[PDB]
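Structure, as structure tokens:
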Amino acid sequence: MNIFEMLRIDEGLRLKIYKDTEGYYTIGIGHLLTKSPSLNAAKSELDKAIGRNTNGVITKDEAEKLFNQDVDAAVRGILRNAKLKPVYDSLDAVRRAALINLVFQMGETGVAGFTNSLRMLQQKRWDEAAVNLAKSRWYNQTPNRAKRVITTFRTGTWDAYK
Ligand SMILES: [Cl-]
Ligand SMILES: [Cl-]
């Protein structure tokens, strides 16, 4: 297991624009296209993303290319973030994957705001950090995925995901 297989299990793959859990226009492997309500704003952002007129539909290769760029930006973002970088630096390889996952889903800014959980992760207080993470809109809105990520932080293994 690795970051790509973990996020592919969490986000799925869809080759047609769809709406995410929040109701946003998305495509492929959790690639958010726009928060606007217009389907055309979404098709325009899609075509700009892919470099071709897509009519709202892309191929598996194209999905995978967006996914690759998105994991990359997620990682880079963490490393540039003054609040995230130190936490990342302090963790082991599995838990690093978990942070990435949380950053992919909710963006650097949000994650950065989880002040208390971040400090707890940094100190290596696993159980406490898992409890704290659960007291969030995040966990209440997408509880199964959140429990998987949380277990990943708690354990340091990939158990939540075999
Ligand atoms: Cl893009
Ligand atoms: Cl869920």
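Determination method: X-ray crystallography, 2.0 Å.
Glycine is no exception: its Cβ is also placed from the backbone N, Cα and C atoms.
As annotated by Swiss-Prot, active site, proton donor/acceptor applies to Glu11 (among others). Sequence-distant neighbours of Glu11 (mutagenesis position): residues of the same chain at least 6 apart with a C-beta under 8 Å from its C-beta are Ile29, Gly30.
DSSP classifies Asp20 (mutagenesis position) as coil under the three-state reduction. Residues near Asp20 (mutagenesis position) in space but far in sequence (CB under 8 A, at least 6 apart, same chain), listed by position: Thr26, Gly30, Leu32. Swiss-Prot lists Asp20 (among others) with the feature active site, proton donor/acceptor.
Counting only same-chain residues at least 6 apart in sequence, those with a Cβ under 8 Å from the Cβ of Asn132 (mutagenesis position) are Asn116, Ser117, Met120. The DSSP secondary structure for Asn132 (mutagenesis position) is helix. Swiss-Prot lists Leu32, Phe104, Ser117, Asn132 with the feature substrate binding site.
The secondary structure of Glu11 (mutagenesis position), as reduced to three states from DSSP, is helical. For the published mutagenesis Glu11 to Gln, Swiss-Prot gives the following note: Complete loss of activity.
Under its mutagenesis entries, Swiss-Prot includes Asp20 to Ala, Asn, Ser or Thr with the note: Complete loss of enzymatic activity.
Residue environment of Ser117 (mutagenesis position) contains 24 other Cβ atoms, counted within 10 Å of its Cβ in all protein chains. Per Swiss-Prot, mutagenesis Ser117 to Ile is noted as: 500-fold decrease in enzymatic activity.
Under its mutagenesis entries, Swiss-Prot includes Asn132 to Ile with the note: 5-fold decrease in enzymatic activity.
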Sequence-distant neighbours of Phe104 (substrate binding site) in its chain (C-beta under 8 A, six or more apart): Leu7, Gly30, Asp70, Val71, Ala74
Farthest-apart CA atoms of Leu32, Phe104, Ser117, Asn132, residues recorded for substrate, distance in Å: 27
